[PDB]
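To keep things clear, I will list the structure first and then write my remarks on it.
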Amino acid sequence: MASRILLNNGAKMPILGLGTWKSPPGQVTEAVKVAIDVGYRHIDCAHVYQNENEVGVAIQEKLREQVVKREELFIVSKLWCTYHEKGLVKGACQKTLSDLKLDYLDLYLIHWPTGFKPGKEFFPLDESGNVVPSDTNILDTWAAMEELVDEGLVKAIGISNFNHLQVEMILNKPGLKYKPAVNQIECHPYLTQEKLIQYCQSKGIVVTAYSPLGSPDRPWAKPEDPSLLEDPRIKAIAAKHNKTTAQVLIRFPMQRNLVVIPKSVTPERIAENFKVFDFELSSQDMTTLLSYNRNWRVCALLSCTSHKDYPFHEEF
Ligand SMILES: NC(=O)c1ccc[n+]([C@@H]2O[C@H](COP(=O)([O-])OP(=O)(O)OC[C@H]3O[C@@H](n4cnc5c(N)ncnc54)[C@H](OP(=O)(O)O)[C@@H]3O)[C@@H](O)[C@H]2O)c1
Ligand SMILES: O=C(O)COc1cc(F)ccc1C(=O)NCC1CC1
């Protein structure tokens, strides 16, 4: 298992990164410092997570300490849905850069295919509770992302939560200048994503798996929901390999040629989650984990199911 995967922009991306959604602002600086200290070189960020300033403090301090060099880090962020208009994309990227205290991003993603009305609210609502769309289409947002590459703000651009027809729309965009480098999607043994992964990989797009542990801290979790970390079948595979269940859940996507971005703010777990380059799941283990698919999503964007670009009505 090599530590990095080659992207279609010619750059290499670390296959293991640290997630930061829900990482409290008073804990995420130390989480990222610990992560870098114990070997992480890839941090997954987003403006909508409301903690990029604090992530940036950690990055800057580790650069200043010369624990790492900037070229060794791979920093990812994402354009929120209220910034899909062409006149807002650069400023949204620039706010992220200024918060992260960087002069470029390694990768900048369209966070969701759905554009929303611009304004202060991340989920602008009508009086009846529907999220108010933007009319700016996907393809025009992509052209604005391409301009960030040409301005030196970002090394690579990509997409997140795009279904295969939406990926295809960009690949088929008239005048396409840069292909997506990455599609970041939810993926774990309960949502195995074979069809969409195969499609993306066949086009040279690298897939990043988010919520690989099943996001036990997601704010809408219900007691009766399935739990990957507590699934006795996964625990058994972990025991056979003398690893933790989380370590198996992280190694699983790695062996599918995916990038994976587990989140933790717990120092012990941050270190645990990185010790996944010292064992191999068998093909039988992999197929067994794949067999647990139930099409179960952490992140279904349930407030946006009527948006024209809602991604999850299509099979994949
Ligand atoms: N593009 C998108 O739309 C999108 C959507 C979802 C997620 N993401 C990205 O993907 C990242 C990961 O997904 P996620 O945050 O939803 O969830 P996750 O990584 O599947 O799970 C995070 C949870 O697992 C716990 N945990 C971590 N390591 C553990 C271990 N070794 N043992 C036991 N529990 C452990 C964490 O607890 P502690 O933190 O308390 O240790 C936290 O509660 C996000 O943070 C974000 O960066 C992107
Ligand atoms: O957007 C994400 O990557 C993860 O969070 C979501 C996932 C959903 F299925 C639905 C909504 C959110 C959400 O409110 N996002 C904005 C701030 C919470 C970060």
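Just so it is clear, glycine is given a Cβ too, placed from its N, Cα and C backbone atoms.
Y49 (mutagenesis position) has a Cβ environment of 20 other Cβ atoms inside 10 Å. Here Swiss-Prot flags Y49 as active site, proton donor, drawing on experimental evidence.
What Swiss-Prot lists as NADP(+) binding site is 10-19, 211-273. Around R251 (NADP(+) binding site), a 10 Å sphere centred on its CB holds 26 further CB atoms from the protein chains shown.
The feature substrate binding site is assigned by Swiss-Prot to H111. Following the DSSP three-state reduction, the secondary structure of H111 (mutagenesis position) is coil.
Counting every protein chain shown, the number of other Cβ atoms lying within 10 Å of the Cβ of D44 (mutagenesis position) is 26. Quoted from Swiss-Prot, the note on mutagenesis experiment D44 to N is: Reduced glyceraldehyde oxidoreductase activity.
According to DSSP, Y49 (mutagenesis position) is assigned to a helical segment. Listed in Swiss-Prot as a mutagenesis experiment, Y49 to F is described as follows: Complete loss of glyceraldehyde oxidoreductase activity.
Secondary structure at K78 (mutagenesis position), taken from DSSP and collapsed to helix, strand or coil, is strand. Recorded in Swiss-Prot as a mutagenesis result, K78 to M carries the remark: Reduced glyceraldehyde oxidoreductase activity.
Around the Cβ of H111 (mutagenesis position), a 10 Å sphere holds 20 further Cβ atoms from the protein chains shown. Record note (Swiss-Prot) on the mutagenesis of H111 to N: Reduced glyceraldehyde oxidoreductase activity.
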On a simple 10 Å Cβ count over all chains shown, which one of the recorded positions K78, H241 is most densely packed? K78
Contacting recorded positions, sequence order - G10, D44, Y49, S211, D231, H241 vs ligand 1, Cβ under 6 Å: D44, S211
From mutagenesis positions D44, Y49, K78, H111, the one whose Cα lies nearest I261 (NADP(+) binding site): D44
Whole-Å Cα distance, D231 (NADP(+) binding site) to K78 (mutagenesis position), is 32
Looking at the binding-site residues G10, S211, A221, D231, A271, which one has the fewest other Cβ atoms within 10 Å of its own Cβ? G10
Check the recorded positions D44, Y49, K78, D231, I261, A271 for any whose Cβ is under 6 angstroms from an atom of ligand 2, and report them in sequence order. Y49
